[PDB]
Amino acid sequence: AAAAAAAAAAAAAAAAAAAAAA
Amino acid sequence: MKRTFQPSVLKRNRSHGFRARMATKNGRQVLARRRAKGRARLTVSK
Amino acid sequence: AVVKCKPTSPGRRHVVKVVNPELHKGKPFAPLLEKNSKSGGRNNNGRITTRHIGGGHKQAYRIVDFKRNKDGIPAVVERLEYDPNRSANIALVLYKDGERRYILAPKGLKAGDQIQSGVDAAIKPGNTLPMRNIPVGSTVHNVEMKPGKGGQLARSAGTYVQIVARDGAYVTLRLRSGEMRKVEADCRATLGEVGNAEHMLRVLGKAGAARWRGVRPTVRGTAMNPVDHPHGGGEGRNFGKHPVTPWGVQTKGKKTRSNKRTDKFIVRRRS
Amino acid sequence: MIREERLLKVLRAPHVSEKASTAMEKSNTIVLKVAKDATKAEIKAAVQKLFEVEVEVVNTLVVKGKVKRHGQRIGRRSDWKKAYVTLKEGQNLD
RNA sequence: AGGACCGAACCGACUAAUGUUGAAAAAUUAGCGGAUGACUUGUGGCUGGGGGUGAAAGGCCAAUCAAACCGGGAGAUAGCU
RNA sequence: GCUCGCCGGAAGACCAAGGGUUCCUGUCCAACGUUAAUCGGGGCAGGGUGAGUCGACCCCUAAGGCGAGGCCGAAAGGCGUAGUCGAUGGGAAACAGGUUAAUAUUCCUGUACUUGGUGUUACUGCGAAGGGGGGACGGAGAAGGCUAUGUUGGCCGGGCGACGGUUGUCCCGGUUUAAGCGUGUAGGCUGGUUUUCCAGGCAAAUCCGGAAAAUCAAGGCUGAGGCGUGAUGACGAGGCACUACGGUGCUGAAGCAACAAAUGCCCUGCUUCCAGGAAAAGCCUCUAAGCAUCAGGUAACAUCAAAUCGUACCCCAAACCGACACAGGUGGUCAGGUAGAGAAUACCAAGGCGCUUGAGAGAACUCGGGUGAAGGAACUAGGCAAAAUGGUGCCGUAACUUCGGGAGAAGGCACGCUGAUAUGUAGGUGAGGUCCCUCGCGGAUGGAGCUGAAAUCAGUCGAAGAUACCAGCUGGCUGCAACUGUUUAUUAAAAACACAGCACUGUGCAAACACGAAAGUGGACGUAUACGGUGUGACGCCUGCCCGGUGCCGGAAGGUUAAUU
Ligand SMILES: [Mg+2]
Ligand SMILES: [Mg+2]
Ligand SMILES: [Mg+2]
Ligand SMILES: [Mg+2]
Ligand SMILES: [Mg+2]
Ligand SMILES: [Mg+2]
Ligand SMILES: [Mg+2]
Ligand SMILES: [Mg+2]
Ligand SMILES: [Mg+2]
Ligand SMILES: [Mg+2]
Ligand SMILES: [Mg+2]
Ligand SMILES: [Mg+2]
Ligand SMILES: [Mg+2]
Ligand SMILES: [Mg+2]
Ligand SMILES: [Mg+2]
Ligand SMILES: [Mg+2]
Ligand SMILES: [Mg+2]
Ligand SMILES: [Mg+2]
Ligand SMILES: [Mg+2]
Ligand SMILES: [Mg+2]
Ligand SMILES: [Mg+2]
Ligand SMILES: [Mg+2]
Ligand SMILES: [Mg+2]
Ligand SMILES: [Mg+2]
Ligand SMILES: [Mg+2]
Ligand SMILES: [Mg+2]
Ligand SMILES: [Mg+2]
Ligand SMILES: [Mg+2]
Ligand SMILES: [Mg+2]
Ligand SMILES: [Mg+2]
Ligand SMILES: [Mg+2]
Ligand SMILES: [Mg+2]
Ligand SMILES: [Mg+2]
Ligand SMILES: [Mg+2]
Ligand SMILES: [Mg+2]
Ligand SMILES: [Mg+2]
Ligand SMILES: [Mg+2]
Ligand SMILES: [Mg+2]
Ligand SMILES: [Mg+2]
Ligand SMILES: [Mg+2]
Ligand SMILES: [Mg+2]
Ligand SMILES: [Mg+2]
Ligand SMILES: [Mg+2]
Ligand SMILES: [Mg+2]
Ligand SMILES: [Mg+2]
Ligand SMILES: [Mg+2]
Ligand SMILES: [Mg+2]
Ligand SMILES: [Mg+2]
Ligand SMILES: [Mg+2]
Ligand SMILES: [Mg+2]
Ligand SMILES: [Mg+2]
Ligand SMILES: [Mg+2]
Ligand SMILES: [Mg+2]
Ligand SMILES: [Mg+2]
Ligand SMILES: [Mg+2]
Ligand SMILES: [Mg+2]
Ligand SMILES: [Mg+2]
Ligand SMILES: [Mg+2]
Ligand SMILES: [Mg+2]
Ligand SMILES: [Mg+2]
Ligand SMILES: [Mg+2]
Ligand SMILES: [Mg+2]
Ligand SMILES: [Mg+2]
Ligand SMILES: [Mg+2]
Ligand SMILES: [Mg+2]
Ligand SMILES: [Mg+2]
Ligand SMILES: [Mg+2]
Ligand SMILES: [Mg+2]
Ligand SMILES: [Mg+2]
């Protein structure tokens with residue numbers, strides 16, 4: 001047989017505003 | 001969670017279907033575009 | 001009358017109902033009813049053209065005479081009924097030849113008396129006769145403006161309007177808001193005030209009756225965000241501009257009557 | 001009355017099955033396979049004047065065909081109306 | 001009689017641990033509030049983007065919103081990388 | 001195949017909107033199942049849905065949509081009239097049993113029902129795009145009779161119990177039977193009937209509505225359930241047998257009573273409150289344009305007919321939406337026993353599944369959990385967490401107030417089991433038998449049987465008697481908003497917002513204002529005790545000074561000035 005090659009999830013910009021430096 | 005799309009054909013095929021897109025004006029400017037590429041699944045009739 | 005209720009709950013502390021016990025329960029006399037549901041202020045074109053209207057209970061528009069077309073003939077009243085649409089109480093009447101109509105209740109109309117719509121009418125609270133033939137000083141409600149259009153003057157639940165003088169084919173009307181309006185002699189009229197005059201004593205009491213009556217919660221200004229109303233925002237409670245409507249017109253005293261059309265009838269406005 | 005030209009087109013074949021091989025004897029019924037524009041008139045007049053035999057009453061349904069995959073590309077077999085035809089008391093086909 | 005109380009289904013999302021390339025791109029567990037009403041809900045019709053709708057948070061209008069998304073002038077332009 | 005686990009208002013059955021061969025056998029293992037694989041919702045081959053009654057289509061309308069004309073707009077188009085479209089609602093019908101490996105209210109015996117044209121039988125006012133009665137309607141609680149089911153007894157069949165008893169007051173199993181057709185029922189509704197009249201219902205009306213007059217005690221409507229009939233049939237505990245030992249064929253008794261009882265029926269009813277609770281058609285009915293002794297009309301019955309399409313399968317899921325066989329998300333239908341108030345929860349049945357990686361050892365540590373010497377908040381931002389309280393009956397219960405609450409305030413006591421009051425009463429149901437009866441599904445009447453709490457008193461047992469599950473932490477002094485509510489789906493429920501009450505101001509109805517350039521449309525089929533705009537937010541006491549800035553209101557002698565000239 002064969003198969004596809006998935007990609008490109010909605011990666012949520014990989015972060016919140018975690019580094020609160022103020 | 002209730003998702004993005006909870007199906008109901010009884011409204012889907014009258015709010016997207018062929019006679020709906022033939023009744024207005026610019027639906028005849030989408031049916032006048034899908035044949036340029038020549039869509040074999042022309043619209044959302046099953 | 002003004003029946004008070006007691007603190008049995010949160011909320012139910014400031015209610016006062018008005019009971020006129022002569023009003024019958026049962027059913028409204030069916031062949032003068034039709035259907036008029038509410039569009040919540042939404043016009044035909046889909047937007048909102050008057051705000052805060054939506055919700056409430058399903059109401060049926062009683063066909064009401066505002067013409068009293070059957071002149072000359074006599075009639076007697078049959079019943080008094082609770083109107084759903086206007087705040088007044090309506091009177092289910094019996095014409096002598098067999099029809100039934102619905103007349104707004106004069107303050108003396110107990111269940112059982114008689115009315116004589118016509119130019120030959122008695123001077124009693126309940127009659128109807130054109131305005132050549134009212135003797136002046138009288139208390140007249142249900143007043144038209146044109147010879148047969150329909151009554152649009154003093155038609156509310158507690159109003160009444162005075163005839164003050166005459167001049168020729170014109171007669172001078174002191175309305176409830178106190179605007180002297182000259183009007184033609186043929187415009188239809190009645191005698192006495194209207195019935196449920198203690199309606200302005202009734203207070204609502206809780207938010208429930210506001211939603212039942214139909215009025216939605218009106219959003220006040222100064223807490224709205226400053227894009228969607230000109231009383232906008234500001235981190236805190238700041239207001240210091242001029243008080244305006246949502247569409248730029250300032251409100252508190254600014255005239256927005258925008259006619260030069262019915263100047264030649266209006267004598268003088270109020271204070 | 002249906003004309004003979006329209007009558008003669010309405011059949012393809014009888015239909016072999018286990019439920020045919022039970023309905024043949026234990027309830028004496030036959031299993032047609034008719035064209036898609038066939039009503040109970042176009043089979044009640046069609047079992048009669050094509051085998052010169054009689055009929056009690058007719059029944060049908062619209063079988064929807066399966067989904068086949070020849071090679072790797074999809075395929076949809078043609079639908080076909082299956083007719084159940086009950087024969088009267090004292091009847092026997094050829 | 002009750003925007004009355006206690007408490008189910010149903011809603012709702014307050015507290016805490018777990019879970020955070022988890023089972024789930026917002027949830028499990030254990031406690032919680034409303035629970036004959038300004039409720040909740042089935043299905044169906046209506047509201048178009050400087051517009052709608054909004055108990056009005058600048059929240060929501062298909063997981064995207066201080067102007068949705070799909071083509072186009074688009075090879076916008078970038079004196080900065 | 002046997003144990004053992006677990007759900008059982010779900011993890012059960014049937015369907016909905018959804019999906020498109022997943023259902024059933026014959027195979028087949030490469031890929032697919034977070035493994036192996038004979039197995040699979042996987043490939044491959046075949047088999048599988050049946051109707052006058054269920055549903056769609058169809059007859060009729062709501063919200064809206066389309067909308068010739070017409071009105072309006074640079075054009076497309078925009079609303080909008082007559083119409084014709086528009087289910088989630090209104091209108092014909094029917095059920096019980098058997099069957100296949102799969103469907104079946106659809107197939108089969110059984111027995112019923114409707115709706116259309118027909119031909120005849122006697123009857124001879126039908127006629128309508130029109131007239132009226134109807135369909136026809138909200139919310140709450142409260143009862144009254146009732147069954148679906150449940151329990152027990154009587155009965156019938158089997159068994160005398162692997163180990164102390166267990167031919168007895170013992171144990172098991174079963175005891176079901178429908179629509180339809182007559183029965184007019186507990187009750188609910190409402191006074192009927194002709195005589196003549198009549199500014200009315202668009203015209204006419206023999207129909208409504210109204211005016212009388214006579215005249216009667218009674219006309220129907222409306223209906224759940226139970227009995228009848230459906231019923232010699234079907235099923236039916238199980239025995240009777242061979243075969244493909246999977247199945248199936250052939251037989252078959254009892255089929256009663258009482259009490260309990262709904263969130264299901266009457267009920268679309270009643271009472272009563274205010275926020276005052278669709279239309280149209282099928283139908284009932286009256287008439288004109290039209291009529292002819294015709295036609296049509298219901299009074300009969302032999303008929304003839306009543307399509308097309310959906311029908312398999314899963315349906316709170318491994319089959320839908322979430323990219324996955326994912327602790328997720330969705331609506332309606334039916335609720336079994338036992339303690340409880342109960343659809344909660346607990347253990348169970350009928351049915352279902354035991355969760356697609358499993359074995360082994362028992363480290364730190366993580367998570368979910370049980371208990372703890374002594375001390376009790378010392379911990380810490382803060383009692384966050386955990387613990388603890390928890391149920392009814394009865395006693396008892398403050399300052400404070402708008403008199404309602406606070407309050408379930410606080411704190412207490414009682415309770416398991418057996419026997420007696422009473423061999424199970426107080427309470428209900430209620431046949432025996434008279435009794436009268438307008439004789440019926442009637443009652444006057446009476447107690448058999450049946451079920452039936454708590455109480456009290458005595459005794460006994462436990463460390464512990466609401467023992468498990470279940471099931472409020474409570475007071476004290478405070479800010480803040482009156483509160484019930486609701487919002488940042490996906491970090492913020494708050495002191496935010498919103499509310500009723502008030503104050504102003506606008507608005508004379510072609511309103512005022514808003515969307516649309518307009519047509520119109522809302523406001524409103526409303527009329528200043530109404531609507532819009534803004535301000536603050538219940539009530540309680542209260543709301544003082546200033547018109548210079550700023551705006552708004554009126555006033556117009558002068559200064560000031562366009563387009564024109
Ligand atoms: Mg649309
Ligand atoms: Mg307002
Ligand atoms: Mg207000
Ligand atoms: Mg602005
Ligand atoms: Mg400030
Ligand atoms: Mg919420
Ligand atoms: Mg929160
Ligand atoms: Mg939870
Ligand atoms: Mg509650
Ligand atoms: Mg409550
Ligand atoms: Mg805000
Ligand atoms: Mg903001
Ligand atoms: Mg969004
Ligand atoms: Mg934009
Ligand atoms: Mg833009
Ligand atoms: Mg260009
Ligand atoms: Mg570029
Ligand atoms: Mg269990
Ligand atoms: Mg299931
Ligand atoms: Mg397949
Ligand atoms: Mg299979
Ligand atoms: Mg595998
Ligand atoms: Mg292997
Ligand atoms: Mg298999
Ligand atoms: Mg398969
Ligand atoms: Mg069929
Ligand atoms: Mg059949
Ligand atoms: Mg319409
Ligand atoms: Mg249109
Ligand atoms: Mg046109
Ligand atoms: Mg139609
Ligand atoms: Mg429907
Ligand atoms: Mg319908
Ligand atoms: Mg039908
Ligand atoms: Mg099946
Ligand atoms: Mg009619
Ligand atoms: Mg009700
Ligand atoms: Mg029963
Ligand atoms: Mg029974
Ligand atoms: Mg033994
Ligand atoms: Mg022994
Ligand atoms: Mg029966
Ligand atoms: Mg099925
Ligand atoms: Mg799932
Ligand atoms: Mg996902
Ligand atoms: Mg139970
Ligand atoms: Mg449970
Ligand atoms: Mg699994
Ligand atoms: Mg361990
Ligand atoms: Mg512990
Ligand atoms: Mg121990
Ligand atoms: Mg300790
Ligand atoms: Mg200790
Ligand atoms: Mg400390
Ligand atoms: Mg410390
Ligand atoms: Mg401290
Ligand atoms: Mg805590
Ligand atoms: Mg605990
Ligand atoms: Mg402070
Ligand atoms: Mg608050
Ligand atoms: Mg304040
Ligand atoms: Mg709250
Ligand atoms: Mg909300
Ligand atoms: Mg958040
Ligand atoms: Mg507000
Ligand atoms: Mg405020
Ligand atoms: Mg001034
Ligand atoms: Mg000023
Ligand atoms: Mg001025």
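Header entry for method reads electron microscopy, 4.3 Å.
The backbone N, Cα and C atoms fix where each Cβ goes, and this holds for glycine too.
What Swiss-Prot notes for the published mutagenesis of D:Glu18 to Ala is this: Binds normally to ribosomes; strongly reduces trigger factor binding. The mutagenesis experiment D:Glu18 to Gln is recorded by Swiss-Prot, whose note states: Strongly reduces trigger factor binding. According to Swiss-Prot, the mutagenesis experiment D:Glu52 to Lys carries the annotation: No effect on trigger factor binding.
D:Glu18 (mutagenesis position) counts 7 other C-beta atoms within 10 Å of its own C-beta, drawing on all protein chains shown. Here D:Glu52 (mutagenesis position) is positioned 26 angstrom away from D:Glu18 (mutagenesis position), judged by their C-alpha atoms. Note: D:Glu52 (mutagenesis position) has no non-local neighbours, i.e. no same-chain residues 6+ apart with C-beta under 8 A of its own C-beta.
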